[PDB]
Amino acid sequence: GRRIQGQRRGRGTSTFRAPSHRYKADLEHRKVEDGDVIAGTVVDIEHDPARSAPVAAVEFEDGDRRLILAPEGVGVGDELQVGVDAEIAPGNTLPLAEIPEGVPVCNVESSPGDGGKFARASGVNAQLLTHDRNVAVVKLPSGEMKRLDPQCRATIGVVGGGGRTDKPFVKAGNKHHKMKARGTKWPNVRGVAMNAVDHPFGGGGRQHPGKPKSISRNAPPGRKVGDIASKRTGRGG
Amino acid sequence: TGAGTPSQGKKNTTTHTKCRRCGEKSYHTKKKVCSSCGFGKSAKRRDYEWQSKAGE
Amino acid sequence: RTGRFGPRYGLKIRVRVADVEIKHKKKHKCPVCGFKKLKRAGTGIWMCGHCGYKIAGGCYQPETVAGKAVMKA
RNA sequence: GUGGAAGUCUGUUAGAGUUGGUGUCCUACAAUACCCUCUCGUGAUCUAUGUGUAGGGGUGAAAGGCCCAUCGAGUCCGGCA
RNA sequence: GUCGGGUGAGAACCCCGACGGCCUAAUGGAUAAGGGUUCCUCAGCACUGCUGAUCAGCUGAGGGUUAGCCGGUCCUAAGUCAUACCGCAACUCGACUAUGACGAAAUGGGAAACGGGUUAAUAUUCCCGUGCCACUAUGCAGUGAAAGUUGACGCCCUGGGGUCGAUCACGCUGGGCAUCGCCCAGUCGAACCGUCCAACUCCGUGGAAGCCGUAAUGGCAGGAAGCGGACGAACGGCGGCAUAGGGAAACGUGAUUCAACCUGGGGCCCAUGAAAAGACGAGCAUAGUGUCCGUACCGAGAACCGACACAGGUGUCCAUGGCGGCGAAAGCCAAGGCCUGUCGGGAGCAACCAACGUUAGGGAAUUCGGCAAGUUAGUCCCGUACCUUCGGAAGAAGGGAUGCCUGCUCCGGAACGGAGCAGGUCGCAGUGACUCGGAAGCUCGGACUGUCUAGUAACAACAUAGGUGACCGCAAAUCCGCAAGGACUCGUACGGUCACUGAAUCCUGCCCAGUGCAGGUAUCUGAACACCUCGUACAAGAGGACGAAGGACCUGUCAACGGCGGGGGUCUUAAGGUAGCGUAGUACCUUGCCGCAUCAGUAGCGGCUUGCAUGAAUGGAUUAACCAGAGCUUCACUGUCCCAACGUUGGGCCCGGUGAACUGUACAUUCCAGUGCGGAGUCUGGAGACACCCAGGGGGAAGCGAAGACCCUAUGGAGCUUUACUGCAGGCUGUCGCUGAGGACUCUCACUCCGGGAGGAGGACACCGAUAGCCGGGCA
RNA sequence: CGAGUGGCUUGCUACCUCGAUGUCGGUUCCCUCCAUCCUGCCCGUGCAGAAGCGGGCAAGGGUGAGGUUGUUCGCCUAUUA
RNA sequence: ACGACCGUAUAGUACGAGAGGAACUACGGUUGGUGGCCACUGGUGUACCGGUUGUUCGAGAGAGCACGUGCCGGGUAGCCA
Ligand SMILES: [Cl-]
Ligand SMILES: [Cl-]
Ligand SMILES: [Cl-]
Ligand SMILES: [K+]
Ligand SMILES: [Mg+2]
Ligand SMILES: [Mg+2]
Ligand SMILES: [Mg+2]
Ligand SMILES: [Mg+2]
Ligand SMILES: [Mg+2]
Ligand SMILES: [Mg+2]
Ligand SMILES: [Mg+2]
Ligand SMILES: [Mg+2]
Ligand SMILES: [Mg+2]
Ligand SMILES: [Mg+2]
Ligand SMILES: [Mg+2]
Ligand SMILES: [Mg+2]
Ligand SMILES: [Mg+2]
Ligand SMILES: [Mg+2]
Ligand SMILES: [Mg+2]
Ligand SMILES: [Mg+2]
Ligand SMILES: [Mg+2]
Ligand SMILES: [Mg+2]
Ligand SMILES: [Mg+2]
Ligand SMILES: [Mg+2]
Ligand SMILES: [Mg+2]
Ligand SMILES: [Mg+2]
Ligand SMILES: [Mg+2]
Ligand SMILES: [Mg+2]
Ligand SMILES: [Mg+2]
Ligand SMILES: [Mg+2]
Ligand SMILES: [Mg+2]
Ligand SMILES: [Mg+2]
Ligand SMILES: [Mg+2]
Ligand SMILES: [Mg+2]
Ligand SMILES: [Mg+2]
Ligand SMILES: [Mg+2]
Ligand SMILES: [Mg+2]
Ligand SMILES: [Mg+2]
Ligand SMILES: [Mg+2]
Ligand SMILES: [Mg+2]
Ligand SMILES: [Mg+2]
Ligand SMILES: [Mg+2]
Ligand SMILES: [Mg+2]
Ligand SMILES: [Mg+2]
Ligand SMILES: [Mg+2]
Ligand SMILES: [Mg+2]
Ligand SMILES: [Mg+2]
Ligand SMILES: [Mg+2]
Ligand SMILES: [Mg+2]
Ligand SMILES: [Mg+2]
Ligand SMILES: [Mg+2]
Ligand code: NA
Ligand code: NA
Ligand code: NA
Ligand code: NA
Ligand code: NA
Ligand code: NA
Ligand code: NA
Ligand code: NA
Ligand code: NA
Ligand code: NA
Ligand code: NA
Ligand code: NA
Ligand code: NA
Ligand code: NA
Ligand code: NA
Ligand code: NA
Ligand code: NA
Ligand code: NA
Ligand code: NA
Ligand code: NA
Ligand code: NA
């Protein structure tokens, strides 16, 4: 047979790539020598094409102009601060250690300085639970408890644009326009709707997968489709 | 639309042109590579052994 | 509201569209001033036609249940 | 009343598409054409130019469709008498 | 096209004139690509031209393309290349990271040109006139100069400013017509320099507690109107340019609607609508410089692609010429172009055929089927069912009106805009042509728009929103690469990958035995290295101990593959079909039975239903709206039919010119029989038969076309599949090397990642190299 | 029970064609067979008549229109000698 | 190149309890087929004449185009049924 669609993806061709050249900025936390003195003002709120959410334009004291992952509640004129001594208000960035337990946070760094990795999508937020001199326990939106270096910087508040998922696309057309702003091939043809040659589920006089749909983790690419290493399926029980 | 005659009409593109290096009209002006002498890809000239019977 | 959709898409789909958009288009009370002149500028972007304040809010609402939990904590 | 939304309606505007006639043609005007009929026609729209993906590989809203009249594995030459 | 005429040895088709036509988003005008001299002139007809040719895009020779201000050039886009680095056995191969370069001629950004004249052929290029830009030099001014602005931006609606055009009024110039008095053309004049400024923004004054304002939204004591002012637009107005230019002449004035151009307001996004060069910011005089490449022509029913002077294909701009009308529609007509969608002559011109008109009475009787054709039709008024997701259904259906002429009314600033009134009046017919829906009902399917088999399938197939399950905390899941590396990702669970189902509505039962996936696991099984025993002065080899993933075993899981019976009042194998639906697009028996409907209905619909062999996200039922989707009924309509006729146009037939192809073992005027490898013009017997030619519709030559697609055979091929055979990638796992200090543990020094660095995390693991076991149609 | 005739059906066979003899139904148009449905002339009758029933000669002529089904067949209607 | 049917008189007769109900013969008509013909009816009749919409030739008059008649009304001959 032929490579299945998952295998074409890997190749990173035009069809599969994301319109990078159309993206605005790689939202990352600033780098501060130390002191925390670093502060800046919100100059404007712009739409981020890569995340379908708002992004804040900020002018820092030392002349630096950069876009920032804006939490809900940030407006023009506001003053944001970044550093160990930053005040504890929404929009400000400071290590998990300096953050008070029980406070919602977003755009968390996995390892100090990486610039933030966790909780950055629409309306999500992490939950700083436990402190320590060694470990900072944070609950990520997936519900997982993430043990982190209390040095990892994070932003106070919840990511802007919450509720996006509450409204249905309603029509293909609307998915279409969104999909075009992402690195994804759309629409999706069902395997079972293809020919044997094209997908392990293809073929037959009627549509139905050939074998069961749960596949082993060890399955090779080309065969790994359907329910991947599923721990269970269905709703019952 | 027929892939034949009716699809012959749109062929007003220029591709293979006179090669500055070997003089054949095989310099692909989009690729800037000659399909005949390899000019634009190889310093050495294009040549393969299958261009002639194995024993000759 | 949903009336633009004619008899297409079904009940649930459009009903949630009107709902979401009626809340979406309500008069909203500005954070800086106190006037009810906040209007959605774009996806998650809000502004006060009065004082010109541009705020980061929910996608279809200026305040999200969660945005509010922040203030307290 | 105002407003003027809509993968909204009529529509041979342009343009795109191709349902029936199983008409005409079928050593053709044409190696896929002509006519009447018919569909879409502000949108997942149509289009020019540039540009990317290459052969067990692409590309595929999936028909094994398409990748220069070539496709259930292009074309050329060689293996090859 | 026709009649005259011109040229010529020769004229239906080369040229002039008239008459008659054709093209109106093109058959006109300007061009991109592509072509490449096809452009102009002269000379020709052996080639080419669907006939002819004195013609030509043909043959031959000459000639023709003139730019500071049009393009290129320059900038940067998706992206491309080179060099370096690294990989690879290696390269002309290969990803990343650096640097550099390349990447837009209509149609991205962009310093600057207008008017007239001229040639056989060029022309914002030459000439005449006038203007403009950049750089440099000189001089005066200026010391400001880099912040900022601009370049520079989406989709929908909309206001204002406003030129051309078109039209209206009136005057002038010229023309046309000749029952009136109308009808047509013209009435000109740039770049540029100067000047004016609506909109937006802002300032002062003012001081609204209800006013201000809009087409609409809106505005305001955080200061409304009004008043005054700062900034501030057109390819626009105005003046110059201009006793420039152009016109035979006059060489106008106002108006309305207003493309271009300018300037605003509103709305939309799970969509956010380039960048860089450059310009401005930042004066003036004079002078010098402004090189290089493109420039002809076609741009198409003969200059392009399609073997052709091919009925095909092929991008941009002119979308404002008149009447008409909603209209960039029809139809008619200008300007401009053409008679080259290039063979002609003749016969009332038969049969037959292609397109087409009309047909009395009947009216789907035709047919698989109303296929084909027809009916309806524009606008206004009345009026409008079931059903429904309240949006829709709906132009439902049905009923009425519709011209012209006279005089008016209303809305509006007004239109050569719209709505009405009264009277008069003609026709068979007033949307009088043209344009222009036939309607209604039942059933099936897919919800909808959308997609598809370029070239027999447009559908019920795919997609889709919506539903659902799965994997993953990012040094991730998934995927590409041999490697160096890479997509997703300028992304971070409201994410994204992988799958199933397919809007809404009511719902989605029971089964984990098999198979799959996952988790656990006392015990059992489980490879190699190292370790022990035997063996061998070593070794091969035999055995033991230890035991990973995996398996046994146990559990979880069906919106995971799938299953939901026989028997009796349990058995196979886990369960034993629930809600629904049902003779189904699933029902063999089958035209099932009953009903509706018809004269008659293997159809259709409804009910029944034991369902050969329905049934719940292999989704079930059901469903408004939508449909070139499948079946059925009714009204309307009609040459579909009864049953054909007549007519129109092009052919067909005759004549001039041009001039193929298919096909051909031979013989051949056959017919009836017989015979023969059982399907004979040719054998045998008879019959018939004078030769040639024209037209016809095609009975036969098992007619021509294609080494049969069906079927079988071949120790043929290929694509595809799997618990076929053998192997190969890939994943998991143990072991060795990198690898270091003190059956569980600490550390740091390699190595890895994070951090700009300091340093932080991890750490002898991981990565990588080698090997072993398991899984392994992903692949061979 | 026994003897046959036909060559419409079916089956059997594998003789003919696999370098192709275009498979159903229908339609249109032509010729034929008789084992005669009607019509002509007859015989018998359980032949009163009328209407039939059976049989003989006989192929001149006729043998039609429709509803379901692609259907052939057939089922059904109304006409009909 | 003619095939067949219906009707009337025969006859409410023969026959028959009755109900019912013939024929020979002579007539009139229908149907299917056949050959011909066109006074009559009907169709056609882009010969012709009129009406009238749009547009163009200034109006008028008179015309062209609207597919090979713009549409509508009438229709001679001939050809037809
Ligand atoms: Cl999405
Ligand atoms: Cl140019
Ligand atoms: Cl406005
Ligand atoms: K055969
Ligand atoms: Mg990033
Ligand atoms: Mg979703
Ligand atoms: Mg929407
Ligand atoms: Mg994309
Ligand atoms: Mg799909
Ligand atoms: Mg398929
Ligand atoms: Mg497969
Ligand atoms: Mg299915
Ligand atoms: Mg092809
Ligand atoms: Mg539409
Ligand atoms: Mg339409
Ligand atoms: Mg392209
Ligand atoms: Mg298939
Ligand atoms: Mg010439
Ligand atoms: Mg000449
Ligand atoms: Mg360049
Ligand atoms: Mg340009
Ligand atoms: Mg010229
Ligand atoms: Mg030119
Ligand atoms: Mg020609
Ligand atoms: Mg009739
Ligand atoms: Mg019928
Ligand atoms: Mg019939
Ligand atoms: Mg039709
Ligand atoms: Mg008034
Ligand atoms: Mg009409
Ligand atoms: Mg059915
Ligand atoms: Mg559909
Ligand atoms: Mg097709
Ligand atoms: Mg279709
Ligand atoms: Mg089709
Ligand atoms: Mg879905
Ligand atoms: Mg989903
Ligand atoms: Mg589907
Ligand atoms: Mg039924
Ligand atoms: Mg279920
Ligand atoms: Mg399925
Ligand atoms: Mg003989
Ligand atoms: Mg063969
Ligand atoms: Mg086969
Ligand atoms: Mg094989
Ligand atoms: Mg790194
Ligand atoms: Mg295989
Ligand atoms: Mg034959
Ligand atoms: Mg006999
Ligand atoms: Mg006979
Ligand atoms: Mg005419
Ligand atoms: Na399948
Ligand atoms: Na309203
Ligand atoms: Na068509
Ligand atoms: Na290949
Ligand atoms: Na070969
Ligand atoms: Na000619
Ligand atoms: Na001016
Ligand atoms: Na007009
Ligand atoms: Na549509
Ligand atoms: Na099971
Ligand atoms: Na199981
Ligand atoms: Na089932
Ligand atoms: Na459609
Ligand atoms: Na007809
Ligand atoms: Na013949
Ligand atoms: Na194959
Ligand atoms: Na016999
Ligand atoms: Na043969
Ligand atoms: Na047949
Ligand atoms: Na007979
Ligand atoms: Na029948």
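In chain A, numbers come from Swiss-Prot; the residues present are 2-238, in order.
This entry, so its header tells us, was determined using X-ray crystallography, 2.9 Å.
Heads up, the Cβ atoms here are built off N, Cα and C, so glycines get one too.
A C-beta separation below 8 Å, combined with a sequence spacing of at least six in one chain, links A:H200 (mutagenesis position) to A:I5, A:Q6, A:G192, A:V193, A:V226. Swiss-Prot lists A:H200 to A or G among its mutagenesis entries, and the accompanying note reads: No incorporation into translating E.coli polysomes; ribosomes assemble normally. Significantly reduced translational activity.
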DSSP state at A:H200 (mutagenesis position), helix/strand/coil: coil
